[PDB]
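**Student:** Below is a structure I'd like to ask you about.
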Amino acid sequence: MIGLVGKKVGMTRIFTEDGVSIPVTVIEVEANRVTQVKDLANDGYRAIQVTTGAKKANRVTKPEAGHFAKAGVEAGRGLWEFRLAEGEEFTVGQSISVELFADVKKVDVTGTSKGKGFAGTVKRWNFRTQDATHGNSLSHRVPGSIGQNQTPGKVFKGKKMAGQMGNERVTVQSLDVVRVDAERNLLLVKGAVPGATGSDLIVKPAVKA
Amino acid sequence: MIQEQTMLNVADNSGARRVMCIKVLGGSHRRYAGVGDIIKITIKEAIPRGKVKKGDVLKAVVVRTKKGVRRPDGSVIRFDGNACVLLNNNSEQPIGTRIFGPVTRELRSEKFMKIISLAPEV
Amino acid sequence: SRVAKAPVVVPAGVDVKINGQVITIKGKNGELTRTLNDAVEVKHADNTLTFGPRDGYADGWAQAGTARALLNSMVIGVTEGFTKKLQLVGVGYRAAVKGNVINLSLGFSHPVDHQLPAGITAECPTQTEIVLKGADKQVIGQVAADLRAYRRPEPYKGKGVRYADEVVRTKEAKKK
Amino acid sequence: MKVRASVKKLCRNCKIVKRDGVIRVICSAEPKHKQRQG
RNA sequence: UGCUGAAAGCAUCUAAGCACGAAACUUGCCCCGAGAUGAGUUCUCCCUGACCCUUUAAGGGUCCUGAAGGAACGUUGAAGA
RNA sequence: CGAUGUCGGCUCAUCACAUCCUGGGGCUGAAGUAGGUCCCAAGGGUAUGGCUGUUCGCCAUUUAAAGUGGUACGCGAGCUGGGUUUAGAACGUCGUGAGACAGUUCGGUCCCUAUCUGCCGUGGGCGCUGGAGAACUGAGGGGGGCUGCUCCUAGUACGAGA
RNA sequence: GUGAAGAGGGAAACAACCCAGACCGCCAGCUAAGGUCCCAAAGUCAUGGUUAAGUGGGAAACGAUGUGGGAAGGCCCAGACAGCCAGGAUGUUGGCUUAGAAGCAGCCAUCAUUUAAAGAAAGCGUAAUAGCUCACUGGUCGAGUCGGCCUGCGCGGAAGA
């Protein structure tokens with residue numbers, strides 16, 4: 001089934017009547033407007049493309065402005081589309097609310113993780129550091145050996161080395177949905193989700209049922 | 001957070017006063033023992049008249065930790081020292097007759113009934 | 001070869017249709033359709049069935065021999081059918097059946113359900129004996145084998161599911 | 001199941017069979033005479 | 001491990017045919033991915049004025065127009081050498 | 001021999017299967033739990049300490065297991081320098097002696113700013129053909145794949161009992 | 001003999017293996033070893049056989065109703081081989097080493113009746129017994145069947161970074 005696009009809004013905890021406190025991530029899921037519906041006849045697959053939020057009138061380009069005007073949908077920030085499960089249908093211009101998550105229990109949240117920049121092997125791949133004393137010289141956090149000898153004669157592809165860490169989309173799956181608030185457009189999910197505050201997130205029902 | 005080579009006090013009156021943890025049981029490559037995990041210890045100094053002598057290896061259960069324990073609502077319990085209770089290596093069965101100091105309720109595993117009963121508090 | 005050189009008499013009231021190499025036989029139970037090997041030719045041979053190996057196949061005689069056995073099996077099945085009897089040995093063993101599903105309890109923590117295929121009927125005259133009937137011999141043998149595989153007989157008490165007409169070897173602990 | 005390289009008719013009730021290019025010995029009296037590689 | 005089954009009247013898991021059968025294999029889960037030069041698909045937006053020249057060609061030169069959009073610059077960022 | 005640094009340790013690994021564990025099976029002198037042996041299986045996993053420079057090994061306590069090998073007995077332009085293997089000194093022994101001893105002790109400089117291949121990241125150029133802004137399909141590639149204990153079934157099947 | 005001190009063609013690459021000894025030029029022809037489906041020049045050429053294994057295109061002792069051919073031999077419509085309802089008994093619980101070996105541990109003979117037909121005993125199984133089979137013998141269908149030798153080509157044996 002289709003997901004929804006929301007914005008991460010900090011974190012909080014919910015106190016239950018029995019005493020236990022549930023850490024919850026707050027996701028602001030306002031109305032999602034369908035801008036385009038894809039069908040097997042034309043696109044070879046069925047999907048719905050949705051938009052959310054708002055954009056400055058002078059900031060949206062003409063190609064994007066015409067695309068929204070065709071669907072009669074107010075311009076929003078970015079576009080995302082979700083594949084259909086063959087059991088439901090949608091129409092252009094339809095608005096989708098967070099209420100569809102009322103009957104679900106597990107969700108999958110996808111977002112861009114925080115960017116750590118160029119990271120070393122110790123931080124990136126949990127490499128073990130070498131001794132800080134006992135004669136060690138300029139080799140306290142160095143990766144160490146990266147190959148065997150002449151017989152391979154090369155470093156194998158996929159070697160773990162320092163490089164860019166974070167700033168890629170990652171998915172946290174099977175997260176418990178704690179509360180849904182349609183009128184206030186909130187979705188409380190137990191746990192933590194990728195990305196920093198204000199980052200766009202995609203929420204869909206858990207697939208590992 | 002009890003790991004190998006850690007000093008522990010003895011809550012019971014078995015005659016031991018200070019013990020060394022030499023192994024954390026319950027899993028391969030386990031790092032440190034929790035609130036109520038079984039550990040293997042060696043006695044470093046005990047009462048001469050006690051039933052347990054120095055330099056003997058026997059199991060033990062942690063009852064108090066300096067690091068503390070976490071409650072489901074976010075509360076924590078912390079102590080000024082680490083304490084344990086002695087065992088029999090074949091059946092858990094704390095050999096002590098009385099245990100001093102508070103004991104947390106995390107040990108209620110349908111089994112440590114003897115420990116909790118002897119506990120002056122909780 | 002030798003078996004192939006032995007036509008099988010078709011009893012009255014049985015319809016045989018030869019569509020190329022496919023054979024359809026109708027008796028009193030149902031229509032049985034079987035595709036035949038390309039290396040064997042069959043003609044109506046009124047009142048009988050005959051099989052001949054076409055030239056150009058080294059194993060032509062063998063394919064004829066197995067073909068003749070298959071045709072006889074279907075002829076018997078449509079005329080009368082095939083029945084197999086299975087016995088359950090062991091305390092607390094039930095073999096209740098209802099509709100098209102067999103319920104068994106072979107000492108497992110959960111019930112065992114078996115979905116019979118089309119054209120197979122199961123009856124339970126007694127709580128431990130189950131009898132299966134059908135129009136062809138291959139399917140009944142397969143179904144009975146599937147039923148037996150659930151709890152193979154073991155050679156200390158002969159428990160589990162066994163065929164009505166088989167002998168199960170038994171052995172005893174020698175010392176311990 | 002014996003996986004020896006030499007197969008023989010150990011008893012009278014032993015039959016030589018070829019299955020999937022592998023020569024097997026099947027016995028209907030005692031399983032101890034069943035052997036795979038031939 | 002089998003069902004049926006001849007060669008070999010029997011038997012036989014196999015030769016024809018039909019069943020099951022493992023953390024292995026393919027998929028299912030997550031991520032990258034059309035430089036996939038085999039460079040894909042869909043949606044939307046913008047440009048529809050004149051002169052001449054020759055070895056008259058998917059040719060060259062001049063005037064007027066240069067849109068969508070992009071870049072640059074600035075303020076910057078939970079993005080970043 | 002106009003120079004290929006040769007034992008251990010650390011970091012980082014990768015492959016084979018003659019499999020240590022987990023998975024699927026045959027036979028058993030397999031009652032059950034637990035075993036013995038053989039076949040299929042390399043997806044993942046596959047200890048911490050004391051003594052010694054040690055690999056190994058003995059010992060202590062864990063785990064489902066603490067697998068066997070290849071890779072310059074993997075890896076010093078990645079680290080250490082304990083052993084061995086310069087110059088000092090001493091002991092035992094051999095020699096008249098200088099000295100010698102896979103005999104033993106004390107002490108004893110480990111250089112390199114990366115051109116190319118490779119690998120981990122991240123950009124520019126052009127192409128994909130009128131140009132431009134977006135959203136995708138997905139060929140193909142990679143990551144992940146471990147498992148203990150307790151309870152129910154049941155104290156059931158099995159067993160004279162345990 | 002070749003290389004060293006010899007190029008050229010062939011064996012994928014490969015001084016020393018096979019063919020063959022380069023004076024120079026030619027967009028001429030015929031051959032050697034080796035080859036002729038495509039990479040890649042030339043037979044998807046002709047005739048008669050073999051192989052089912054990717055054998056060909058690594059490897060042995062040894063194992064096996066794989067398959068082709070040859071020379072024979074025993075039994076066979078006074079009817080064979082495999083199947084099918086049948087029979088397989090009486091002392092020989094033996095004297096013998098009497099502990100029980102009784103055919104199924106051996107000293108031992110290896111007798112004898114009913115007989116269409118049976119042995120003082122071949123297998124499994126009992127402390128020995130018992131018991132179940134096969135040797136052998138009747139009846140139906142009924143035609144070939146059985147065990148060795150010579151070998152052609154194949155299969156297993158056959159696991160490494």
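The header says electron microscopy, 2.4 Å.
Every residue gets a Cβ built from N, Cα and C, even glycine.
Relevant sequence annotations retrieved from Swiss-Prot are reproduced here:
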- B:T97 to A: Reduced RsfS binding (MUTAGEN)
- B:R98 to A: Reduced RsfS binding (MUTAGEN)
- B:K114 to A: Reduced RsfS binding (MUTAGEN)
- B:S117 to A: No change in RsfS binding (MUTAGEN)
**Student:** Using a 10 angstroms cut-off on Cβ to Cβ distances, just flag whichever of B:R98, B:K114 is the loneliest among these mutagenesis positions.
**Tutor:** B:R98
**Student:** So if I measure Cβ to Cβ from B:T97 (mutagenesis position) and keep only same-chain residues at least 6 apart in sequence, which ones fall under 8 Å?
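**Tutor:** Non-local contacts for B:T97 (mutagenesis position): B:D12, B:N13, B:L118.
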**Student:** From the Cα of B:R98 (mutagenesis position) across to the Cα of B:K114 (mutagenesis position), what is the distance in angstrom?
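**Tutor:** Counting only the Cα atoms, the answer is 10 Å.
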**Student:** Take the C-alpha atoms of B:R98 (mutagenesis position) and B:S117 (mutagenesis position) and report the distance between them in angstrom, rounded.
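**Tutor:** So the alpha carbons of B:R98 (mutagenesis position) and B:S117 (mutagenesis position) sit roughly 10 Å from each other.
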**Student:** What does DSSP call B:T97 (mutagenesis position) in the simple three-state scheme?
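**Tutor:** In three-state terms, B:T97 (mutagenesis position) counts as coil.
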